[PDB]
Amino acid sequence: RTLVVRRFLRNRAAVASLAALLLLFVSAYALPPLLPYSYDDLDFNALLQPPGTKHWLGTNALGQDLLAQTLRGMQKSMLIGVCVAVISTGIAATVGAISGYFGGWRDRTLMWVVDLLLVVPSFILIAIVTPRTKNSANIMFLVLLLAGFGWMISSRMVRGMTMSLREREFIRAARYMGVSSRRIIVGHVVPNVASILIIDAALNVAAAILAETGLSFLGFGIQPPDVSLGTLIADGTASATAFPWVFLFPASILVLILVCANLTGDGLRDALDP
Amino acid sequence: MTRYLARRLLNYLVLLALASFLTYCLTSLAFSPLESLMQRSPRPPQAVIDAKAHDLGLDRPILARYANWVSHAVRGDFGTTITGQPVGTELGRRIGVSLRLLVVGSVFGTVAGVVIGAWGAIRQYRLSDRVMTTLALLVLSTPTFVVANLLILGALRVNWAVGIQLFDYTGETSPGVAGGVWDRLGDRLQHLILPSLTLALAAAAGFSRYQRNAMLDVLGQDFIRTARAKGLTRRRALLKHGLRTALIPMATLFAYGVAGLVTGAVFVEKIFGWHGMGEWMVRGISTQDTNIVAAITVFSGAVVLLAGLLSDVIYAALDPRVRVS
Amino acid sequence: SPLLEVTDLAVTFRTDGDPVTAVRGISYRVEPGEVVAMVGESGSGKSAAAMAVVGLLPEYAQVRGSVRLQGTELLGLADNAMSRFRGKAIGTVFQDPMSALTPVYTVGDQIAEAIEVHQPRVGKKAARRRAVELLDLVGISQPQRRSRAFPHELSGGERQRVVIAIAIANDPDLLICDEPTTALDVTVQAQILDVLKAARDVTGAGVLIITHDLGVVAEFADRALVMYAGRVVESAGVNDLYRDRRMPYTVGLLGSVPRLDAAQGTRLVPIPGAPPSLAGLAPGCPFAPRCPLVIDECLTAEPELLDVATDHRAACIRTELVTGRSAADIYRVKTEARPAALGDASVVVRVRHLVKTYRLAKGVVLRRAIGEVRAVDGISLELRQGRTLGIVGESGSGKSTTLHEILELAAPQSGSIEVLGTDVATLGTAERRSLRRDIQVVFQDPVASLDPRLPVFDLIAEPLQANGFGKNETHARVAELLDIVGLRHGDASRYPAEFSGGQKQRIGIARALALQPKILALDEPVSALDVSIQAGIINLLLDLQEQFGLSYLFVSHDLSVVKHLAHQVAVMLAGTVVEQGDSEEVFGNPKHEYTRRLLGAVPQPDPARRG
Amino acid sequence: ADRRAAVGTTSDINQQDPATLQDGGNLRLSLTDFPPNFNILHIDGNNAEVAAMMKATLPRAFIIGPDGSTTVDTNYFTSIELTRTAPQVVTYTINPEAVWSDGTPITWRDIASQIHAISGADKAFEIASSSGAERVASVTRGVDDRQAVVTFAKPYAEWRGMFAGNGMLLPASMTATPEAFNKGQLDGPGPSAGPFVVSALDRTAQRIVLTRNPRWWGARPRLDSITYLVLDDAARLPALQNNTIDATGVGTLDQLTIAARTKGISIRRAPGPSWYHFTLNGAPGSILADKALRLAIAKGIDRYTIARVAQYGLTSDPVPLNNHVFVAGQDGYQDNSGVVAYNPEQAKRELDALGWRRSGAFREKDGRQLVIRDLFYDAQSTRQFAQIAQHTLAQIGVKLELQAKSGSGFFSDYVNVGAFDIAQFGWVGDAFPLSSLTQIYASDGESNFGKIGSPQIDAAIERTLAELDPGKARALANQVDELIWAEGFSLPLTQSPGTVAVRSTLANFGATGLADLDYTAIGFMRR
Ligand code: SF4
């Protein structure tokens, strides 16, 4: 273990980005109960005011505080990102593993089915199902829908990983000394592939947030009175040209979240890959 | 060459012929178009419900419904919208508007990205590499709908500062060109700058990272050292021997690059107000329209698969290990 | 004026730690027509010294000193000026042919460009004729047809032949050959030596050849320099060196070379330990941690290469004690072949008329079969108790697949396999798994065969744990096995990446030995190890045979090791066993043409027999 | 920027001499939907923008001044006159020179044919409004070739409203056969008689162009052509910053500051009689069919904060509209809102008494949750009303669900059919306020899209129209209005502030308020 954390902790940018990402995630939940105004509380005396002594980040056209709104947007949009990345990596792991294990016709049917699923861009397929996930309170169905169409390219990397390792030599030596197959699995493959499945999760977080916020921007994702960073940017853009903060603050927060996720991904990959 | 290409053409035909089927089933399960009718207040008399169900085919089971749809689509009749307009009248113009955006975006984008990535890999860890890799990270981290609006705000401020409308960004063409053809083309170019730049940045930021990885892998091979040992200069070796070899991996990724640009064009067409296929997708999903969306998934699959066959031709032409054995 | 003169050349690379000083101030000279050899094991700095003279080191390398070619100094020149000497005056041959040629140009084109870039007036339609003529001169068959081939249509031998031609193009004044015959079989290697000799004859050039073995040096070279720890430590004519090496290091490096003139059971003379890390050396002689004659006087200041005999120099201060003495004497090793015990005439493995085929099919997306590669062709072979069988052949000869088919212990397509009186066809899983306790295998790659993230105790214990022995006892077993193979108790916690290559192969041997088997399958165990380390492992294998009564299947491409280990030999050609019998008969009196040729191709480290 | 947003007695156009104006050019103007039908007397084509095109193209009987006063249009008619009050009858007179674009003389038959169509006497014409053509006992010719005499069996003080104000005269060709009326004008209008006529249509780029009528017998216009383009909300102000949009209205503070800060644009202000509202579907099958629920919901919507949000920075002290028939600044205005004054606690008591118990976040009866579907045109100005209403209804426990829909076919495909539970849109009136009563609020009214009413309202309406003294007629109209409030028919929200942004070179064009444009006079100021 010690060597990988030593490699990562020397990567100052990556450790800094991971720190910032965790502090954002914690703040999105820990901070709101301390603020003077919540989301869904409207001050009709202070419509479209700039930042000041009572509205830390000003208000939007409805009189909503913009700080509280963005904390709520971060909540929803970062929770969906994490959950989608985890589930997507899980599906990718299982499909890739079974294909790269069996080889032969079963692999050539599972990789051809993945190739078929990639035929029409994923965003289109997600947006076709979205009328059914719209207008329900539980985010579960949106998370399931985003994960079910995100695992496909990761399946290919996992297929490689497995196919290469299935013919590595330490794996060979094992069979020649009486180790049972379950002992091979809990003993060798899990310790050796887990480190790269974690890279899959780290890289999928950014794509998951991108997908959710784009879908929300078009009006297909999260529905008012709930909010997402995509919802906030879509609401603010029609005002940005006259009053800029209502678009620049949510947008800068979203771009910062994505930059931190990508820095963490690349740095962690460079920490594992020699 | 013309064995590998033939065998992979048959594969793409089968992929499209099943993509259309499965996304028509997905569309026909996800959408319930008669909901508006069935929720009208003086509840529509059944005759209307049955009549409109028939006119849209909702009275047939999925398999027969799709058989009928293809039976007409292969004849060029893509059916009617939920409001009763034919789909075929829009489709040609929409495809034109969309392809003119995608082509310029992808051509300029991938060429720029390849050059930037090769330069970074050649000058690894020098200042120019540091700057270009972080800029690529930024451009890859901003969502398309943020980039488009940032550029629009920027143009607005330019116009105000310079004192004249320097950039135009609404629609594809202005009302009138006052005769002449040279201008009839010029105005369209002016309109096309910002929409296509929005896509070119995304493409360049992706392909620079991919090309940097591929070129760094090529610099790990011995044949660069062999080439220089013959008397070539460092830069002629890098270009003629390294960069041509590094280009081969890029030919395989272009299909997925185009799949990304097809997604970006939805946002670009909406934000800049271009009447193409991407805007039609949003309209069709919003109104629960099966036929609009069926036409659009066939287009979006076909454009991605033709990217694949062009990439297949280029990968055979570049690499001899598929030409001869 | 000397063709090449190097003075006080030094090279250092930079890393996250201290800069590793790969070359530490060497000097030498090369004359027209002369062949100079630089000899040394891995980590010795030879390759850096080559690429410094050619000027193709990685950009993270610093270079100092002087390099003069025909009187003009080469260090510090811009590439626009250096590339007027590369190719036109210095021609170079590189180590690994698998990557040496660019994959998207035909080989005739790649040679034609070589002549074109210094003779720009010549015109493509003349350069291509010269390219075909060079492919002819280098001995590639059907040269005008193969001139159209792309590199992936060539074998390793053909690929290396094509690099020799890109180099003798023009007529380089100096030839620099960077380990040119590693990763090549012995027959191809003999042919490459012929080609290089012929190239020297036609150009008249001098040759600087860099090798890690003494066989090529005894055969090809005229002078030799021995590199150790980044400096030249002895130099002489090859006759003088072989017969009169005055330096403890060369005493060893020349006693650890296996020999066909030795009999089975002869122990080699190894050199203990491993080479120093060239980042931050200790004071005094670098060989002091391994020197068997080391005295504290040699730790006060690093010795200098000094004159000892006519044209002979050595960098040791105690050389008077080395004169005339054998390596066995100086290292106090009893090399004699000890009396073999009377093992019983019973047979522990027998293979009768075994056959297997690999299909040859064309097409990537869909496959069409167009022929059959008969990888194993009716082989009959057997192993007596307590003895070694040596299976030898070149790449693609099917020796390896034969071994690994035997170890899978399953019914073959035709023929039949017997192990300890049991036939693999009457063997259900309850019996097959119990039979695995009796034979295990040692693999050629210590990087791949050991789990990267499992400590040595866990690795050596794994057969014992999986076979169900208890935690109380397996600890004792591991502690004893580490002693048996000569590692220290205190290495169990260390992870595999922290060891040397020799140590990792000793771990593999311990792991295979874990159940006390009666047969061990040795799949190229000692290839790609330094020769002084190979000698130690060969001694270990022999000693374990006498200690425990083991039996070995030994499979290798080289024959020099096999003469020491093998009681019986079977030689394989393209899946067929074509000679078989006692080792002294097979190696003393071959009667098959292929076998006689294969034995003739083996490089011999004695230069006196150059008739 | 700030003023009161009530109907005044002035206008805001660059009044200039047409002769001094530039002798050519074109005027570019926006649309939100390419017209689905061009017969403005038919519900499909009775839209404010379709009419806004028609202004330059069809005749009118009277001209409306900046205070709402009337005068005869001597360019089309010589002398319209009220010949006798008691068996009420009036005479129209078309000018001795007057012709349609096809060559036909404009004749008493055209008055009669239009009157017959919009009489409502035959259901085959699916008219947008019956107006008073249902009050004309008969229509006949007089002594002269073109003299037209119209007799009313029943009184009608809005008799100036026929063929004037927001109303017009159509050729008999397109109003005599039901077939011609309903289906004769789906693609371009029929004959025309205005100073301009439509001469190019483009369903491909979504544009329409008018050009001067070469047969025109009035004043020679100071423009050659008028060009209409179809755009969405975000295409109206950014394209206004470009030479694309010549003029466009201003709906939010964002739009006002953009139009103020850009160069070559001026803000023009004259409040018109148009207003904006929620309308409730009280027809069989709609969850709001029960008037008790409609009143309970109405008490839970705070219209004052809706006004203050929606008109922020566009009005000095913004207030809601509290009257249906007359808007603020018209004579006879009054406040009749009391019955549904915002009081969410009594609304909670009412929803309890109606059995919609609190369960979860929202309320339920018989396991059915109380969700209201809200239908509106998707624009930044319209979303604010929806979001405030949704927020204040969530507090009382009613889910209100937003259905934002684009402009194409909005009325035809959703409003006309009745595909809503609550709908947002606005009414654009004119100087004849009682003309709206039988159109909208009567239980059989043509524009009663919610199908709400009862005999008391119809009786009071008739009683209001059956009188010849405005002083008392207005009081009766306010009684009608109070009954409309007591029903829970619809909720007026705001009155249009009249802010329009125009290109500073334009003259005799801008915000007219009550006034009509003189379509011969518009032009561009010489550089
Ligand atoms: S100088 Fe001394 S320490 Fe060095 S090799 Fe010679 S005897 Fe050994």
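Residues 2-612, in that order, are what chain C shows, numbered as in Swiss-Prot.
Header says: electron microscopy, 3.2 Å.
Quick reminder: no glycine exception, Cβ is built from N, Cα and C everywhere.
The annotation domain 'ABC transporter 1' is assigned in Swiss-Prot to C:5-255.
Cβ neighbours within 10 Å of C:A49 (ATP 1 binding site), excluding its own Cβ and spanning all shown chains: 25. Swiss-Prot lists C:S43, C:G44, C:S45, C:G46, C:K47, C:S48, C:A49, C:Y61, C:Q96, C:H213, C:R495, C:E499, C:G503 with the feature ATP 1 binding site, giving experimental evidence as the kind of evidence.
Residues or ranges marked as ATP 2 binding site by Swiss-Prot on the basis of experimental evidence: C:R147, C:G158, C:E159, C:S396, C:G397, C:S398, C:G399, C:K400, C:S401, C:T402, C:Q445, C:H558. For C:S401 (ATP 2 binding site), the Cβ neighbour count at a 10 Å cut-off comes to 20, with all displayed protein chains included.
Quoted from Swiss-Prot, the note on mutagenesis experiment C:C286 to S is: Shows a significant reduction in the proportion of OppD in the Opp complex. Strong decrease in ATPase activity. Taken residue by residue with DSSP, C:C286 (mutagenesis position) is part of neither helix nor strand, so it is coil. Shown in sequence order, C:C292, C:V295, C:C299, C:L300, C:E303, C:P304, C:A316, C:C317 are the residues of the chain, 6+ apart in sequence, with a C-beta less than 8 angstroms from the C-beta of C:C286 (mutagenesis position).
In the three-state DSSP scheme, C:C317 (mutagenesis position) falls into the coil class. The annotation [4Fe-4S] cluster binding site is assigned in Swiss-Prot to C:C286, C:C292, C:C299, C:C317 on the grounds of experimental evidence.
For the published mutagenesis C:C292 to S, Swiss-Prot gives the following note: Shows a significant reduction in the proportion of OppD in the Opp complex. Strong decrease in ATPase activity.
Taken residue by residue with DSSP, C:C299 (mutagenesis position) is part of a helix. While the structure shown retains the original residue, Swiss-Prot records the mutagenesis experiment C:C299 to S with this note: Shows a significant reduction in the proportion of OppD in the Opp complex. Strong decrease in ATPase activity.
The note that Swiss-Prot attaches to the published mutagenesis C:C317 to S is: Does not affect Opp complex assembly. Small decrease in ATPase activity.
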ATP 2 site residues C:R147, C:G158, C:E159, C:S396, C:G397, C:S398, C:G399, C:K400, C:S401, C:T402, C:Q445, C:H558: biggest Cα-Cα distance, Å?
34
Given the binding-site residues C:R147, C:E159, C:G397, C:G399, C:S401, state which is nearest to C:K47 (ATP 1 binding site) when distance is taken between Cα atoms.
C:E159
Identify which of the following recorded positions, namely C:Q96, C:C317, C:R495, place a Cβ less than 6 Å away from any atom of ligand 1, and list them by sequence position.
C:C317
Same-chain residues six or more away whose CB lies under 8 A from the CB of C:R495 (ATP 1 binding site)?
C:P456, C:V457
Given a 10 Å Cβ-Cβ cut-off, pick out the one of the binding-site residues C:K47, C:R147 that has the most other Cβ atoms nearby.
C:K47
Other than C:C286, C:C292, C:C299, C:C317 themselves, what residues in this chain have Cβ atoms within 8 Å of the centroid of the [4Fe-4S] cluster site's Cβ atoms?
C:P249, C:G285, C:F288, C:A289, C:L294, C:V295, C:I296, C:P304, C:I318, C:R319
For the binding-site residues listed here (C:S43, C:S45, C:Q96, C:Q445), which one has the lowest count of neighbouring CB atoms within 10 Å of its own CB?
C:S43
Let me know the most crowded of the mutagenesis positions, choosing from C:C292, C:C299, C:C317 and counting other Cβ atoms within 10 Å.
C:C317
Inter-residue C-alpha distance, C:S401 (ATP 2 binding site) and C:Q96 (ATP 1 binding site) (nearest angstrom):
25
With C:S43 (ATP 1 binding site) as the reference Cα, tell me which of the binding-site residues C:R147, C:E159, C:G399, C:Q445 is the closest one.
C:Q445
How many neighbouring Cβ atoms, not counting its own, are there within 10 Å of the Cβ of C:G503 (ATP 1 binding site)?
21
Where C:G399 (ATP 2 binding site) falls in three-state DSSP terms:
coil
Per residue, counting other C-beta atoms within 10 angstroms of the C-beta, which of the binding-site residues C:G397, C:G399 reaches the highest number?
C:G399
Where does C:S43 (ATP 1 binding site) sit in DSSP terms: helix, strand, or coil?
coil
All-chain count of other Cβ atoms within 10 Å of C:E159 (ATP 2 binding site):
20
Considering all pairs of residues in C:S43, C:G44, C:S45, C:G46, C:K47, C:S48, C:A49, C:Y61, C:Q96, C:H213, C:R495, C:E499, C:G503, annotated in the record as contacting ATP 1, what is the maximal C-alpha distance expressed in whole angstrom?
33
